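The next block holds one structure in the form of structure tokens; read it before the comments.
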Amino acid sequence: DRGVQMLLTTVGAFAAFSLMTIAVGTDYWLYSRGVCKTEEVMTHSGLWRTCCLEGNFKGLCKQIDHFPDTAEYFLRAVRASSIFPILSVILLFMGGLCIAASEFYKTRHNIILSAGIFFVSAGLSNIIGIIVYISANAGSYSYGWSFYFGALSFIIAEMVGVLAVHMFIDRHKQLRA
Amino acid sequence: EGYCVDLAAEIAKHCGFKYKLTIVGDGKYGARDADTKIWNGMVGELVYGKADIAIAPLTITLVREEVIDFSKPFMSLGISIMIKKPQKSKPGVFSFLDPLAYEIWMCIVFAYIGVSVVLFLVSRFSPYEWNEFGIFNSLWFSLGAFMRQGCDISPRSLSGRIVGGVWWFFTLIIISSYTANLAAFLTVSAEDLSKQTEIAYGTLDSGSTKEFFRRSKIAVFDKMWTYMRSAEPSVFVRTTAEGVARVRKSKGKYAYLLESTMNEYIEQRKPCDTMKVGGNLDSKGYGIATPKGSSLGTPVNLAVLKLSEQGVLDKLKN
Amino acid sequence: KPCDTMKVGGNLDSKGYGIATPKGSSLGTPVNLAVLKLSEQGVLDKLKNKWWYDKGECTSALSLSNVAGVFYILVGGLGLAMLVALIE
Amino acid sequence: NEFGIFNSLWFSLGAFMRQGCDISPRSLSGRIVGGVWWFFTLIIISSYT
Amino acid sequence: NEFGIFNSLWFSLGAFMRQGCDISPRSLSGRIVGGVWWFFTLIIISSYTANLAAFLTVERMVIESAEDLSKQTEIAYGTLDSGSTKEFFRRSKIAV
């Protein structure tokens, strides 16, 4: 049922972009138990700031100290600059832009494919990001709703990509008629 | 018979004197009432003249030294916690996932979704291809490859085959490691107590443990002292065996605070249904005692040091 | 640090550090009471923590770390595949 | 062919012995049954070894 | 449907990963090559799994007293010159 397919894809793209951005921006990625601003208390650590709670001075928090064998250096660098989560956000943005431009400058039916490629790539970037984040954390604990927002963004993004590709296939099918 | 009786034997041997072994009717090591200024048990006996020496498991402390002369400790110890050793664990439903960590399973699922979507995209996106791989069939191919099972359709394109190859390698490493780690498996404190009010803990009525908790100023011990002074019924007991039975007869709902030596002895003696947990809150030692002005005080110190150097106390302990 | 060594086994003998004074010292009587008072108050434990713990510079399931490499190879492959397809 | 009772017994035995397939379910319901049997086989064979 | 170079590479890769095949040789020569590659794969993959198991099992199991020190003469041990430690060792009567 074309037409509702476009609305579903547009809504999905916006949702995935928003979820991934919120996940990167927010800092509830890991409920660890460590030192707040420089006694060990819980903390809602995130991608940038290890933030404190249930403490003498809960709510006062700082910037995680990423740095204290080139392999460890490279991984620490890639995890310090969340290049992968950030790249996921940029890709989702460009995908949405292409989907939107699919109304203007129509008849190209070649840009919506670009949208699908962007969404799929965003998902792959998101998974690499999760792997590096978990791997670096290994240098009790738990994961917060930011982590799961990132994961949900991955799933929605992949679905929106599959829909985009399906639409591109349908367009070329109609054209071949 | 026992350790203290032997010890008194070698102490009398080195000093040369004689000894007559006597028990206290009150069955208490000793303490003082802050109001009556009265001494109970062994300390009351020695101070009030009823005796002259205590070769016993008496604990050293500031208050007792003010009134009597102790020796150098003949064995070191510390307060400790005794609980009803919990029962062993049963494997558990959903234990078939234990060989791999939660994160590995989660990322396996995310990768399954990704591999499937990429195979669907590459297989059917170019109009020049219009490959039986739709999104449903792509997902089936990937699941079946992970479970090392039948294929029934195999990518024919170059790109589809790249995706398939990497998924195959991934599956080999992950499943091999699940099986290998299965083998591995198949072939091999106080704060937590203070936080839990459901679990009940108590101490001997008249002893260095009760006094140490009463005179304490630390947060955990202060909370414990308030709880004991308010925990009805009285968690305090009159004898060590009383606490032993209470822990052994409370289904793990009672804890006993006592010296580490007794825990070591009990856990090493059947029925072996209790355990020592965590570490020692305070460190002290058992010390022979004598009343002020006894002639035995000077030589008993030397006897204890000589036994320690000779290694006799270690042999008696063993 | 440098944390270049380790302890093996347990304690061969048990002893204790003890303040000392000459025979007949006027300080001997009060130092004992001072030691007992500090032990009861917990001051010695505070000093111990400050000078030992405060100077701190020092089977089971498998973890994403033991296998992360295979995940990296997988994603890299997915990327190469998408590139080859788009090139064609 | 499609899964009659005889062919279905064969599909299951072959899956347990990890010895590949000649046919596989094509419908959603068939694929759910097949999936759980595949997982069951993996855990049980791995545990035997 | 026949073994060209690309299909040949796919058959071999798949046989190494034990991931089944969409087609198999039909001639005597093709079958000889296939059988030998199958044998090589069985031995090599079984060995990978067996040695991984050995790696994990051994680590999960990891000399530690005075007697073991006295027995080992290659290792040298010493104490402070003037201390309770030297006196304790000098006045000791334990064998080690």
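Here chain B follows Swiss-Prot for its numbers: 443-572, 590-647, 656-785, in order, are the residues you see.
Per the header: electron microscopy, 3.4 Å.
Every residue gets a Cβ built from N, Cα and C, even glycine.
The L-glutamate binding site annotation in Swiss-Prot covers B:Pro499, B:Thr501, B:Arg506, B:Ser675, B:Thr676, B:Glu726 and rests on experimental evidence. Sequence-distant neighbours of B:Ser675 (L-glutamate binding site): residues of the same chain at least 6 apart with a C-beta under 8 Å from its C-beta are B:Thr501, B:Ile502, B:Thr503, B:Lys751. B:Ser675 (L-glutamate binding site) falls within a helical segment according to DSSP.
Cβ environment of B:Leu504 (mutagenesis position): no same-chain residue six or more positions apart lies under 8 Å away. Experimental mutagenesis at this site is recorded by Swiss-Prot as B:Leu504 to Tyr, annotated: Promotes dimerization. Strongly reduced desensitization.
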If you take the centroid of the Cβ atoms of B:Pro499, B:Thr501, B:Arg506, B:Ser675, B:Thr676, B:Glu726, the listed L-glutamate site, which other residues of that chain have their Cβ within 8 Å of it?
B:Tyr471, B:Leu500, B:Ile502, B:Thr503, B:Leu519, B:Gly674, B:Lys751, B:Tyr753
Largest C-alpha distance in Å for the L-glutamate site residues B:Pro499, B:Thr501, B:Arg506, B:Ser675, B:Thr676, B:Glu726, as a whole number, is 18
Short-range binding-site residues relative to chain C, from B:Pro499, B:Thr501, B:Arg506, B:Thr676, with Cβ separation under 8 Å:
none
List the residues of the same chain that sit at least 6 positions away from B:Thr676 (L-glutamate binding site) in sequence and have their Cβ under 8 Å from its Cβ, in sequence order, or write 'none'.
B:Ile521, B:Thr670, B:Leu724, B:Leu725, B:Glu726
With DSSP assignments reduced to helix, strand and coil, which class does B:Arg506 (L-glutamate binding site) get?
helix
Nonlocal neighbours by CB distance (under 8 Å) for B:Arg506 (L-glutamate binding site), same chain, sequence gap 6 or more
B:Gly472, B:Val485, B:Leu500, B:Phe512, B:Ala756
Between the binding-site residues B:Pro499, B:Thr501, B:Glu726, the one whose Cβ has the fewest other Cβ atoms within 10 Å is B:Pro499
Helix, strand or coil at B:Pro499 (L-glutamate binding site), per DSSP?
coil
